[PDB]
Amino acid sequence: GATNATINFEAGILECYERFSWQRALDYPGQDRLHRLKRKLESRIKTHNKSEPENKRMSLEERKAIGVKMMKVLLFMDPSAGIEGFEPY
Amino acid sequence: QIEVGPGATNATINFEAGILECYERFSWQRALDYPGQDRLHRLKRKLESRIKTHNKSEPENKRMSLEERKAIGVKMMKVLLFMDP
Ligand SMILES: [Br-]
Ligand SMILES: [Br-]
Ligand SMILES: [Br-]
Ligand SMILES: [Br-]
Ligand SMILES: [Br-]
Ligand SMILES: [Br-]
Ligand SMILES: [Br-]
Ligand SMILES: [Br-]
Ligand SMILES: [Br-]
Ligand SMILES: [Br-]
Ligand SMILES: [Br-]
Ligand SMILES: [Br-]
Ligand SMILES: [Br-]
Ligand SMILES: [Br-]
Ligand SMILES: [Br-]
Ligand SMILES: [Br-]
Ligand SMILES: [Br-]
Ligand SMILES: [Br-]
Ligand SMILES: [Br-]
């Protein structure tokens, strides 16, 4: 529910920790935090997906893309994936 | 783990202050379940403590409040949000 939405949002959040860690900006307790979040969302995704029909199931990967989009919208940024898609103004 | 420089302390505080801002924005979608609300409140509480401790560890002209650090965090979040590996 609010559980699905919250999972997808948290999957975007995870993707951002990951991107930041890739750029060597995430500190060591931050990377512990990233590992806890990934394990926790994995277990939460397994459970949520097990309680829905086949066609209402989504991998972590798909969900990350959903949460990244949510994050863009909330921060008032163009919602399109990737570096392509900006408007001029 | 990934090896990082001393710059990552402040960067991670700023980053996480951007994260917190996002949770806060998402919350106003009432889309945030109880474990999500607890994660947000705990984030804010721990970040305030880290900010106070880090600021107390720095000159004065480098000290920054939570609201200033969120502003830095959101700047970083634009860059990150549009470069997908
Ligand atoms: Br959603
Ligand atoms: Br450290
Ligand atoms: Br932490
Ligand atoms: Br993604
Ligand atoms: Br903003
Ligand atoms: Br934009
Ligand atoms: Br898209
Ligand atoms: Br779009
Ligand atoms: Br993206
Ligand atoms: Br890209
Ligand atoms: Br537009
Ligand atoms: Br490394
Ligand atoms: Br550094
Ligand atoms: Br920074
Ligand atoms: Br978080
Ligand atoms: Br809340
Ligand atoms: Br706040
Ligand atoms: Br300050
Ligand atoms: Br403040």
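Following Swiss-Prot, chain B residues are numbered 9-93, in order.
Each Cβ is built from the backbone N, Cα and C atoms, and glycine gets one as well.
Swiss-Prot documents B:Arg33 to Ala as a published mutagenesis change and attaches the note Partial loss of dsRNA-binding and no effect on inhibition of IFN-beta promoter; when associated with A-38. In Swiss-Prot, a mutagenesis experiment is listed as B:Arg38 to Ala, annotated with the note Partial loss of dsRNA-binding and no effect on inhibition of IFN-beta promoter; when associated with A-33. Mutagenesis annotation in Swiss-Prot: B:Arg50 to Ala, described as Complete loss of dsRNA-binding and 40% loss of inhibition of IFN-beta promoter; when associated with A-47; the structure shown retains the original residue. Looking at Swiss-Prot, the entry for mutagenesis of B:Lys54 to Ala says: Partial loss of dsRNA-binding and 15% loss of inhibition of IFN-beta promoter; when associated with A-52 and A-53. Annotation of the published mutagenesis B:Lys64 to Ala in Swiss-Prot: Complete loss of dsRNA-binding and 20% loss of inhibition of IFN-beta promoter; when associated with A-58 and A-60; the original residue is retained in the structure shown. Record note (Swiss-Prot) on the mutagenesis of B:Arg71 to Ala: No effect on dsRNA-binding and inhibition of IFN-beta promoter; when associated with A-70. For the mutagenesis of B:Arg77 to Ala, Swiss-Prot gives this note: Complete loss of dsRNA-binding and inhibition of IFN-beta promoter; when associated with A-78. The structure shown keeps the original residue. Here the residue is the original one, while Swiss-Prot reports the published mutagenesis B:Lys78 to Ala with the comment Complete loss of dsRNA-binding and inhibition of IFN-beta promoter; when associated with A-77. According to Swiss-Prot, the mutagenesis experiment B:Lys83 to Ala carries the annotation: No effect on dsRNA-binding and 45% loss of inhibition of IFN-beta promoter; when associated with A-86. In Swiss-Prot, a mutagenesis experiment is listed as B:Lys86 to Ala, annotated with the note No effect on dsRNA-binding and 45% loss of inhibition of IFN-beta promoter; when associated with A-83.
Mapped onto this structure are the features recorded in Swiss-Prot.
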{"residue": "B:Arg33", "record": "mutagenesis position", "DSSP class": "helix"}
{"residue": "B:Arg38", "record": "mutagenesis position", "DSSP class": "coil"}
{"residue": "B:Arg50", "record": "mutagenesis position", "DSSP class": "helix"}
{"residue": "B:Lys64", "record": "mutagenesis position", "DSSP class": "helix"}
{"residue": "B:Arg71", "record": "mutagenesis position", "DSSP class": "coil"}
{"residue": "B:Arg77", "record": "mutagenesis position", "DSSP class": "helix"}
{"residue": "B:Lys83", "record": "mutagenesis position", "DSSP class": "helix"}
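Chain A has no C-beta under 8 angstroms from the C-beta of any of the mutagenesis positions B:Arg50, B:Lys54, B:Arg71, B:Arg77, B:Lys78, B:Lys83. Cα-Cα distance from B:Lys86 (mutagenesis position) to B:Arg38 (mutagenesis position): 24 Å (rounded to the nearest whole number). Most Cβ neighbours within 10 Å among the mutagenesis positions B:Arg33, B:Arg38, B:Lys54, B:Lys64, B:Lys83: this distinction goes to B:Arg33. The mutagenesis positions recorded for this entry are B:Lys64, B:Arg71, B:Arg77, and the Cα of B:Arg77 lies nearest to that of B:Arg50 (mutagenesis position). A separation of roughly 36 Å, to the nearest angstrom, links the Cα atoms of B:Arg38 (mutagenesis position) and B:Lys64 (mutagenesis position). Straight-line distance linking the Cα atoms of B:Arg77 (mutagenesis position) and B:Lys54 (mutagenesis position), rounded to a whole number, equals 14 Å. When the mutagenesis positions B:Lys78, B:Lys86 are scored by other C-beta atoms within 10 Å, B:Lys78 scores highest. Nearest by CA distance to B:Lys64 (mutagenesis position), out of the mutagenesis positions B:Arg33, B:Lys54, B:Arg71, is B:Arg71. Looking at B:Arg50, B:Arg71, B:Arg77, the mutagenesis positions in this record, the fewest other C-beta atoms within 10 angstroms of the C-beta turn up around B:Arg50.
Considering only the mutagenesis positions B:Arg33, B:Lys54, B:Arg71, the residue whose Cα is spatially closest to the Cα of B:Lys83 (mutagenesis position) is B:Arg33. The two recorded residues, B:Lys54 (mutagenesis position) and B:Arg33 (mutagenesis position), show a Cα separation of 19 Å.
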